Number of protein chains: 2
Amino acid sequence: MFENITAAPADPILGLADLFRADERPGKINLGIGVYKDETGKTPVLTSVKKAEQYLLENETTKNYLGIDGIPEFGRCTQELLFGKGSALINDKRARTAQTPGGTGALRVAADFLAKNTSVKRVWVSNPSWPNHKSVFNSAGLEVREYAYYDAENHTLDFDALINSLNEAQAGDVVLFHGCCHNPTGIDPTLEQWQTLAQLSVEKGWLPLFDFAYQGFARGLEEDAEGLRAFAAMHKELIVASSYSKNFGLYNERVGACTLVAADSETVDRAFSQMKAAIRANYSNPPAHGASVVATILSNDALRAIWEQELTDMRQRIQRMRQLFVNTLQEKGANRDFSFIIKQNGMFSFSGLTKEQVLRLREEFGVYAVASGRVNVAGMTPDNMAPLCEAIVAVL
Amino acid sequence: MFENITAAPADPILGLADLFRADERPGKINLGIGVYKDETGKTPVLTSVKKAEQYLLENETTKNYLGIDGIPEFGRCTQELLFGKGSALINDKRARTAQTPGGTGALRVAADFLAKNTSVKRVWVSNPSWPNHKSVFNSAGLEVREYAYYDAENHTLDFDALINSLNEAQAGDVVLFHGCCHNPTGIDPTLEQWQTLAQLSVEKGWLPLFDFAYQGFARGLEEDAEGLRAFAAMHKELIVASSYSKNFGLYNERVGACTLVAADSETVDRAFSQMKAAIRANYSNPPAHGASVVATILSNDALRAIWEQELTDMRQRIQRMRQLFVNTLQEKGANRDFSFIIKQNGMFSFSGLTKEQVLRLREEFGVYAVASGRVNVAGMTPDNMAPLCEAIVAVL
Ligand SMILES: *Cc1c(COP(=O)(O)O)cnc(C)c1O
Ligand SMILES: *Cc1c(COP(=O)(O)O)cnc(C)c1O
């Protein structure tokens, strides 16, 4: 059976972790996977999640199976964060959410469901986007088309190329939007551009799918959700795949959400019964620990106040490193004016590095970055800033 | 998009939990989902898992992403439990295992992988089997055929019907076997019948897929794995989907394994690179808490010794209830000699109840059982044995 199975290529993000964790150079620098590192190069487990964990340890009676859609407290809290505390989709019982294993598990559940219960055939993803988007959707059986997104010469969103790309997307197609902190570019729509995108979706019939993985990482929690809420106020139907991996520091526990909205309580509940069928045929019900840590912090006034201090401290430190990377690059010899990376938000800088500059940087200098040139700014600390800036300019 | 989506039917096992948890009768009895209940009707979180959890709470530094295949300690321990501590598949680096979200997540990963990397088109499942088997495999794109398994008049395995069924299964097809504690019947092959099945797989070219969810629930840990080990010693290639939901009491944390074996180290490693690609396109990497609780208990001599006392106490109590159900049924009026259910092992009694006796029992008596007649013996306690036996005979 298995003798003509060729080896798969390594994943572009996760394969980096494979090779880093084998590199014996004392001074290697990771810059690759999207994990926050603190001042000391550690990705600590947050204190609000460690306090919630103490809680769960004392106050937990059973490990008995969670329902297919998981914890309803979780589902409620997530809807509040996404849509507003007191929103109309909440109040009209228009949204329904299932707890999934990460934003990836959410994005697959959406795909499986759309593939089996819907007429949709195409999903439109930004050029460039998170590399694994293509792979989740082709796995569902859907095909992925790309719409122009980022103008490299000026280092901006190219809103006209993005409009004109999508004008050959049909009514009935999915168009995946990045909630905030675009991966890889870090460039997001202005709210004024999001409401333009929102009425254009409506006039043209595209179903929106929001990948929301970095909420709290751009401006703030609520501020970050404005584009989705400009779209939610106009769309009768949309699906959002939420992740709590990043903003809660809960990467290996796999906590995310798939929230489905339809025109009314009945339609959404009918559609969610097929989402639950898709979840039962994949993994049967969701992993509880991650999600109940989220539900506990979001449900306690005090433990919540500790968490969003921790989240703003993470958002600030990266802003300080972003500053630092472009200053230190200037005095270290940089051929270019990298003053555009200060403009991008979230954990990542999309520099203009070529695939060969990136490959050279891991082979002689051992600083690991993704082949598109995406470097993780959250991975930069004041101790590694100088050796790294030096590596970049020697390859430049 | 969502207006012609018909509602899905409820899941046969999980839908029961939906209706039970709504029933306002004081005296309802669950008997449906395969969760162990203790003397008091509680599904407690085990003490060895609560001690391991204390551990993880004090000794955990990060929540940073686990690799696609999860924890390697876990992978090693699982292989030892399945194959023997000192086995040849271990020693020839022939087996590779990925940590999955439950046995369901394992069974899907196997299906996705076989569907995309293999020539296999058909999967053969026992008549009757776990209802969700059909649903996982059709979701992968595979079709499911049934092979005769249980002779209802005599209450046994019908080994000739099982041989003759499978003689119209091709070389290249998957034949799913239940490791031990067949769900629903509780009837397993004799080892003498498993080595017959093992050489017949070989002469005929079927790929074995073992669903192993109740290890430790029939005779004992190692004893239970003999059939799989009769098959592993002869098969160049096989896949096993392991679950630690049942024997560890870790149902909602979703810990299971997909272990792939091929003829040699190279072939298995080439094939596992595609399994990892299938995992990355589904959920990205596995949930850590459940699996590291397993790895901690299996790795500590003391915490391990506490766990297998807890597991044998669970296995004994069900044996006591099994006795009890057939005694109490006899003195409570039973029309039949239910002395066959004492012969079946694992958590479940497959009684001859019809779908209408089962439906009547939930509607007037509120005792909830699956529509095939499968009742969960682990759900029976000395306080509910008499009202339940009385309900059954009034419907008989
Ligand atoms: C990090 C990330 C994901 C993955 O989320 P998990 O919750 O870790 O599965 C998905 N999409 C984007 C855009 C991401 O940046
Ligand atoms: C309980 C059970 C499963 C599910 O295992 P999880 O680990 O809970 O996903 C799968 N197959 C069989 C036969 C089972 O009894």
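Sequential numbering from 1, following the chain as shown.
Using N, Cα and C of the backbone, Cβ positions are placed for all residues, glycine too.
Swiss-Prot annotations:
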BINDING   B:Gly34, B:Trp130, B:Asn183, B:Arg374  L-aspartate binding site
MUTAGEN   B:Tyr65 to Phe or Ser  Slight changes in activity
MUTAGEN   B:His133 to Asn  Decreases to 60% in maximum rate of the overall reactions in both directions
MUTAGEN   B:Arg280 to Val  Reduces first-order rate constant over 25000-fold
MUTAGEN   B:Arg374 to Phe or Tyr  Second-order rate constants are reduced by >5 orders of magnitude
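Swiss-Prot feature annotations superimposed on the structure.
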residue: B:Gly34; record: L-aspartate binding site; contacts (Cβ under 8 Å, 6+ apart): B:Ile13, B:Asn183, B:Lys246, B:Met347, B:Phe348, B:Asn376, B:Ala378
residue: B:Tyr65; record: mutagenesis position; contacts (Cβ under 8 Å, 6+ apart): B:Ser284, B:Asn285
residue: B:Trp130; record: L-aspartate binding site; contacts (Cβ under 8 Å, 6+ apart): B:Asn183, B:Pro184, B:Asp211
residue: B:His133; record: mutagenesis position; contacts (Cβ under 8 Å, 6+ apart): B:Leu107, B:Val125, B:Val144, B:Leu176, B:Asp211
residue: B:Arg280; record: mutagenesis position; contacts (Cβ under 8 Å, 6+ apart): B:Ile68
residue: B:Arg374; record: mutagenesis position; contacts (Cβ under 8 Å, 6+ apart): B:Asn183, B:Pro184, B:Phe348, B:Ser349, B:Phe350, B:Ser351
(message) Checking interface proximity: list the recorded positions among B:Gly34, B:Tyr65, B:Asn183, B:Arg280, B:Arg374 whose CB sits under 8 Å from a chain A CB, in sequence order.
(response) B:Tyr65, B:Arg280
(request) Note down the number of other Cβ atoms within 10 Å of the Cβ of B:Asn183 (L-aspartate binding site), including every protein chain shown. (result) 23
(request) Please classify the secondary structure at B:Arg280 (mutagenesis position) using three-state DSSP. (result) helix
(request) In whole Å, could you give the widest CA to CA gap in the L-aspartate site formed by B:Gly34, B:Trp130, B:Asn183, B:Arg374? (result) 11
(message) For ligand 2, list the mutagenesis positions among B:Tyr65, B:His133, B:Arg280, B:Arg374 whose CB atom is within a distance below 6 Å of it, in sequence order.
(response) none
(message) Take the mean position of the Cβ atoms of B:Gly34, B:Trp130, B:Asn183, B:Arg374, the recorded L-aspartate site. Which other residues of that chain put their Cβ within 8 Å of it?
(response) B:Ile13, B:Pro131, B:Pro184, B:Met347, B:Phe348, B:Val370
